[PDB]
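Notes follow once the structure below has been shown.
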There are 2 protein chains.
Amino acid sequence: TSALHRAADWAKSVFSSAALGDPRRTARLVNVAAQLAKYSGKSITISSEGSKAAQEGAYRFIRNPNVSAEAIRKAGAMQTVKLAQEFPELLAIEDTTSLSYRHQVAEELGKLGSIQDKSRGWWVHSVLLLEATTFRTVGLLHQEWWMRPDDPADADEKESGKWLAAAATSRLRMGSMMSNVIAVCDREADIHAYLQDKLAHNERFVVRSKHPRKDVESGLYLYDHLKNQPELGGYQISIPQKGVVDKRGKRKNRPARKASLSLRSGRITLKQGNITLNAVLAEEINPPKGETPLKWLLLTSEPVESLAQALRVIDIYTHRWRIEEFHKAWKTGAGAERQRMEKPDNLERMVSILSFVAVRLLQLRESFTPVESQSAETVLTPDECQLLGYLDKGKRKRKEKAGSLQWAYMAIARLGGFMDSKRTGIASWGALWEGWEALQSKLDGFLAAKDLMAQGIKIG
Amino acid sequence: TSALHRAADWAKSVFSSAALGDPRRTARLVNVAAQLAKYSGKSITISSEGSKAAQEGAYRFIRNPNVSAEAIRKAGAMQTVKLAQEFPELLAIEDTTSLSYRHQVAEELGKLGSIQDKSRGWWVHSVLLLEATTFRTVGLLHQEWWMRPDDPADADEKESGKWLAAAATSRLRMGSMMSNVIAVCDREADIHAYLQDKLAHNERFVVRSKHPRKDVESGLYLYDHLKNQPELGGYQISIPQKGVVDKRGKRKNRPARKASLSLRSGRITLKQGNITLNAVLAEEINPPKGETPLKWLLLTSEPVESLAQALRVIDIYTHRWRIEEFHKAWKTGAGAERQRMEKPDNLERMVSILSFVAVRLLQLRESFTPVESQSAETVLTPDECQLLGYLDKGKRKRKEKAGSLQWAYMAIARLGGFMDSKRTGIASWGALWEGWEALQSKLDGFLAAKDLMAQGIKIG
DNA sequence: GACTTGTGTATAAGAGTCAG
DNA sequence: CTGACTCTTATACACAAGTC
DNA sequence: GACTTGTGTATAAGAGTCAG
DNA sequence: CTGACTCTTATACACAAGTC
Ligand SMILES: [Mn+2]
Ligand SMILES: [Mn+2]
Ligand SMILES: [Mn+2]
Ligand SMILES: [Mn+2]
Ligand SMILES: [Mn+2]
Ligand SMILES: [Mn+2]
């Protein structure tokens, strides 16, 4: 959590114990990851800082047949495990994304849409660890990459196995820490076999309900049984404004709105397998006439008896969206789909390194995040703090304490172009990255002047 | 040509005499163009440097119903005319591009492809001025914007009129300088009416031949008449390697190759209108068995009698491609098609300003271009020169004179990620821009340190 | 000298993106 | 998904600065 | 101790992009 | 269009640095 800001130190902490069969391969991996992270989002060539040696080293590495992509990912994951020791409770957000390509190599990749689709690639199923107290991103725990064959019949295994395979790997890598982990998954994980496996291992989860299932004790579908349960209390949410574009391409507004939800919970036993677990039902009270009511039914191992316990389950699930944020940081952010390697294994090795660069992008912003009155020196070097103060002169908002962490956040965000168009105070990880990059880049000039003046040389 | 590097000075020189009906509108235009150029390629918000006032000013300007887009373009064009006074010969490259949009506003824009196409926008016909001695970009002379109607029958004028309309505007704005101007156009301008208009005005041109035409004196098609003309001599070209993707999407290599061409010329008289002009025919000698022979037939006002005169015509025409380079600098570079204004006039005003930002991108690189031994101080401030020397330390190639212009070019290009993958020594305008932006950004830190140390303040 | 338009501030929100 | 943002357009008010 | 793999240098070029 | 580039993969050689 501390090795983060300096790219070389971050890379070392993430990758230095990679088992690639040659310590030179491991050292090169550390260096490649370092230059990529320093120039997050940018090409291998740009990241080489004019060094032909570093450029050739980087390209040779990603096309190296003795370098296992799995072993790159595992090394990074074991670092996540290491950091996870610090926390009494963790959330393991789990979901699938695609990596889509259309250049020649696509021919050799797997199906994503139709058999006729030019866009081909991998499906990647990922587990992302958060600490469950303040929801900071701890890191990647697992990724399974596979290619979908054109003919379903040629598949070596069914794709619903992905949730169980992720659990098996999580279990194995976390060891005795697994009991601190709540897995969090959308409706696609609402699979009897998945629920059974988690409960069999005494493992913890919050999974959204998709299919109607009978409760043995009541003989009712979960929804109907939960509707009968006494109201625990309620909560209100603010759903913010956004544009929406649908599948065909039609555009409509979704205005901001308030919704009030009632909350209900209970212990349930699924007819199939006779397995027992908890459920929470959140349902909108008085939905507007022209809207579909909010409704979440969540299946969980967690306690749900009190209002506060049920609200915790609801809150845990609202953090599922972090993994989609990771997906964006991996693609738009780190450039997973901008890569143009010409062989599947080269692309895989490169894009596997970038999954870690992506996590850092999210953590970079979190390291600056706003009930305290911290100073900026806890996060920035004295030089960084001084230069930033120079750059932000006249821009500090009234509500920012002069040399505080909150000020530093806002000032770096301002360097990144943040203008707070919705007045929430929250800048995107992209804006924070841009600001951080701008500060670091300006710091090169700052320090160059400092160095020359230390040598006693006249400036300009 | 001198006001270029400092964005505020450049903007003033380009736009300060815009006739918009209120000097405040003109001042705002200067400021908007300045911030956009400083942050070339970047959004209005990023360009506002955290100033809410500048952001609101910029958005209000582009949606201002009292601001004519035509008057913005004219102002910039009159500056081109002004700079053109310095040169004894000019090339006026002329061509059309599209500006393509797919957001809501597209509905209100014109047809680009099929009636069913979601992509809609403007066609823009542009005249770009170069000086014909060293081929530096002088600036935009003319743009005609129009929307193609879904039904050809609703068109107020035929699109082939564009070449004549460009000539009429060029003529009008250049006045007596027109005689210094050679218009340069591809095969789409091979229109009798266009040739007649140029010759009627004693205007100069090099236009590639598309349609077979009879020569009166010989009774032959131009090609057959020119094939009979005595060989003037030849030349050899090196056609470089590139990938090619065709209309359907099929990929093939085009390997580098040498071609030898024979050169032939003559005076010709077109049967229709009885108009007299010159022609040059370049044709490949001994084409490889599996290739279509190189063949250019160019129609011109220029002398063609000697080998050197015909070679000059060929050379003039090889610079037509500059306008496509401008098109790229306007779209990919300056972000013409990244703009998301929600009304046609707003988009037009914004994208019209960006056409000038685009020209600057091309000129930025040209200002550093490599038979002399100049010093860097002719192009850079002493601070810029010192910082760059600090940044490039250890990267200077053997063939670069220590503090020269060539060194400065290469060093800024290296900051932009240039690694000379084809060993030509030529960096793209994009790489030079990136390097220049990086130098300027680092210069902020350099100068901040200089300022603090001048105030006697301890650094870090 | 009468009337309209721009600036800078605070506030609000529809449109668009990537993700899907 | 109750996403999480940035880009764009817009309003009132109190002056400043334009035009006719 | 015998054999294979990486590094850094010089050289070459196929693949891909935007433009079209 | 005889575009003008960047991204990617590749080769030889002379050592350095790995493995078995
Ligand atoms: Mn998902
Ligand atoms: Mn999903
Ligand atoms: Mn335990
Ligand atoms: Mn063209
Ligand atoms: Mn054309
Ligand atoms: Mn004259």
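All positions are counted from 1 along the displayed chain.
Per deposition record, X-ray crystallography, 2.5 Å.
Placement of Cβ uses the backbone N, Cα and C atoms for every residue, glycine included.
The note that Swiss-Prot attaches to the published mutagenesis B:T45 to P (Swiss-Prot position 47) is: Enhances interaction with DNA and increases transposition frequency. In the structure as shown, the Cβ atom of B:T45 (mutagenesis position) sits within 10 Å of 18 other Cβ atoms.
Residue environment of B:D95 (mutagenesis position) contains 24 other Cβ atoms, counted within 10 Å of its Cβ in all protein chains. Quoted from Swiss-Prot, the note on the mutagenesis of B:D95 to A (Swiss-Prot position 97) is: Loss of transposase activity.
According to Swiss-Prot, the Mg(2+) 1 binding site annotation covers B:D95, B:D186. Its Cβ placed at the centre, B:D186 (Mg(2+) 1 binding site) has 18 other Cβ atoms within 10 Å. Classification of B:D186 (Mg(2+) 1 binding site) by DSSP places it in coil, neither helical nor stranded.
For B:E324 (Mg(2+) 2 binding site), applying a Cβ distance below 8 Å and a minimum sequence separation of six or more within one chain yields B:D95. Taken from Swiss-Prot, the feature Mg(2+) 2 binding site covers B:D95, B:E324.
For the mutagenesis result B:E108 to K (Swiss-Prot position 110), the note given in Swiss-Prot is Enhances transposase activity. In this structure, B:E108 (mutagenesis position) is part of a helix by DSSP. The number of other CB atoms found within 10 A of the CB of B:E108 (mutagenesis position), across every protein chain shown, is 14.
Under its mutagenesis entries, Swiss-Prot includes B:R320 to A or K (Swiss-Prot position 322) with the note: Loss of strand transfer activity. The number of other Cβ atoms within 10 Å of the Cβ belonging to B:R320 (mutagenesis position), over all protein chains shown, comes to 19.
Annotation of the mutagenesis experiment B:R320 to Q (Swiss-Prot position 322) in Swiss-Prot: Strongly reduced strand transfer activity. Following the DSSP three-state reduction, the secondary structure of B:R320 (mutagenesis position) is coil.
Long-range Cβ contacts of B:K328 (mutagenesis position) within its own chain (separation 6+, distance under 8 Å) are none. According to Swiss-Prot, the mutagenesis experiment B:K328 to R (Swiss-Prot position 330) carries the annotation: No effect.
Taking a C-beta cut-off of under 8 Å and a sequence gap of six or more, B:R340 (mutagenesis position) has these contacts in its own chain: B:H103. Here the residue is the original one, while Swiss-Prot reports the published mutagenesis B:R340 to A (Swiss-Prot position 342) with the comment Abolishes formation of the synaptic complex and transposition.
B:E342 to A (Swiss-Prot position 344) appears in Swiss-Prot as a mutagenesis experiment; the accompanying note says: Enhances transposase activity. In sequence order, B:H103, B:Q104, B:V105 are the residues near B:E342 (mutagenesis position), counting only same-chain partners six or more apart with C-beta under 8 A. According to DSSP, B:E342 (mutagenesis position) sits in a coil region rather than a helix or strand.
According to Swiss-Prot, the mutagenesis experiment B:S421 to A (Swiss-Prot position 438) carries the following note: Abolishes formation of the synaptic complex and transposition. When secondary structure is read from DSSP and collapsed to three states, B:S421 (mutagenesis position) falls in the coil class. B:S421 (mutagenesis position) is surrounded by 8 other CB atoms, counting those within 10 A of its CB over all protein chains shown.
Less than 8 angstroms from a Cβ of chain A: among the recorded positions B:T45, B:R320, B:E324, that describes B:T45. Taking B:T45, B:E108, B:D186, B:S421 as the recorded positions under consideration, the smallest Cα distance to B:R320 (mutagenesis position) is found for B:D186. If you take the Cα of B:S421 (mutagenesis position) and the Cα of B:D186 (Mg(2+) 1 binding site), they are about 31 angstrom apart, rounded to a whole number. With respect to ligand 5, the recorded positions B:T45, B:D186, B:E324, B:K328 contribute B:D186 as residues with a C-beta closer than 6 angstroms to one of its atoms, given in sequence order. Looking at B:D186 (Mg(2+) 1 binding site) and B:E108 (mutagenesis position), their Cα atoms lie 30 Å from each other. If you look at the deposited chain, B:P370 and B:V371 flank 15 residues with no coordinates, and their C-alpha atoms are 8 Å apart.
Rounded to a whole value, the Cα-Cα separation of B:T45 (mutagenesis position) and B:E108 (mutagenesis position) is 25 Å.
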